[PDB]
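First comes the structure, then the notes that go with it.
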Amino acid sequence: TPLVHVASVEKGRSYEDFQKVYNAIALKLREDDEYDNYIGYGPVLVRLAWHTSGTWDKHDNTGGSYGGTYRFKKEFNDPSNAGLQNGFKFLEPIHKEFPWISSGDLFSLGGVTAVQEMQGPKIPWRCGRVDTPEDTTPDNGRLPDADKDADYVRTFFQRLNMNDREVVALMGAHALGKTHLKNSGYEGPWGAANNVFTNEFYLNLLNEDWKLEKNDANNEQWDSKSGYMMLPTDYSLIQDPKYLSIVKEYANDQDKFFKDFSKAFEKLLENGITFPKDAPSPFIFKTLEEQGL
Ligand SMILES: C=CC1=C(C)c2cc3[nH]c(cc4nc(cc5[nH]c(cc1n2)c(C)c5C=C)C(C)=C4CCC(=O)O)c(CCC(=O)O)c3C
């Protein structure tokens, strides 16, 4: 019988409490700048937010961000999550300092903080995820494969209640970070300015000269002479005519991409959660720059 998960505000907490958590994550992002050849922790925190939310199944309300179940071995041991231990370790001192925040609130807030501090759009964020027990952890295998085509992508994301525009917008997060051969069997960045959130993913898809190559793990990926790559699922966005139209739209309208990403990413992070009518409004956190910090 599917589970209603009702958001429950951490007792007595308000916007200022969560802004302090934001700020601690943001200051640590600035301090621990050497990680991953000076990419920093921003991208891995966005990937962590996505992987902890992307297990959701709309059919039975299992998985999703609510329960914070990545803290249990079945999930941090998911082969699809290889590498995310670095993001968890980053967040450990944050949780120690703010032990009142739930695990799902912390994982999701880490992704919002990373996007914003990397000059991305504001992402409204709601509190109130509540930790759930070990037997609520979803089985491995709910996150998407990278070696597939547009039809796979489209069908996959129906389980997360995402439409074509939402899918294409969310995939623009691949402007950030890179693939690492030891984690995923893919190697290389999608672009150049990979710790700055921009619409570069879409520009690179359209404007680079891509060649289908095998990497050192014997997997196919698309490579450019600029030193960028696209996964088969990324490249599928220009193979499918419906996705291609949307790629072109975001390549030509930075503001539109930002607005659509913000909405889709909030939705991703909120899937599965019931917000009571009297819950607080979503919070829009100030960046460190906006605060003079
Ligand atoms: C078809 C859909 C998707 C597939 C197959 C997928 C593929 C990948 N995404 C990766 C990393 C990444 N994924 C990322 C955000 C997202 N990625 C998402 C959608 C997908 N992501 C969405 C949705 C995201 C958030 C909104 C980020 C930012 C990284 C880079 C992480 C890092 O450590 O640099 C990796 C590489 C992991 C590694 O360290 O080697 C793969 C294989």
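The residue numbers of chain A are those assigned by Swiss-Prot, with the residues present covering 69-361 sequentially.
For this deposited structure, the header notes the method as X-ray crystallography, 1.1 Å.
Heads up, the Cβ atoms here are built off N, Cα and C, so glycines get one too.
Annotated active site, proton acceptor per Swiss-Prot: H119, in sequence order. Following the DSSP three-state reduction, the secondary structure of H119 (active site, proton acceptor) is helix.
What Swiss-Prot notes for the natural variant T120 to I is this: In allele 2. Other Cβ atoms within 10 Å of the Cβ of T120 (variant position) number 32 in total over all chains.
According to DSSP, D219 (variant position) is assigned to a helical segment. In Swiss-Prot, the entry for natural variant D219 to G states: In allele 2. The structure shown retains the original residue.
Sequence annotations record features per position, and here Swiss-Prot assigns heme b binding site to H242 based on experimental evidence. Neighbour list (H242 (heme b binding site), Cβ cut-off 8 Å, at least 6 residues apart, same chain): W258, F269, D302.
Swiss-Prot lists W258 to F among its mutagenesis entries, and the accompanying note reads: Substantially diminished activity.
What Swiss-Prot records for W258 is active site, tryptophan radical intermediate, and it gives experimental evidence as the kind of evidence. Secondary structure at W258 (mutagenesis position), as computed by DSSP, is coil.
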*Cβ atoms near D219 (variant position) (within 10 Å, other residues, all chains)*: 10
_So if I measure Cβ to Cβ from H119 (active site, proton acceptor) and keep only same-chain residues at least 6 apart in sequence, which ones fall under 8 Å?_
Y138, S148, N149, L152, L211
*Separation of alpha carbons, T120 (variant position) and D219 (variant position) (Å)*: 24
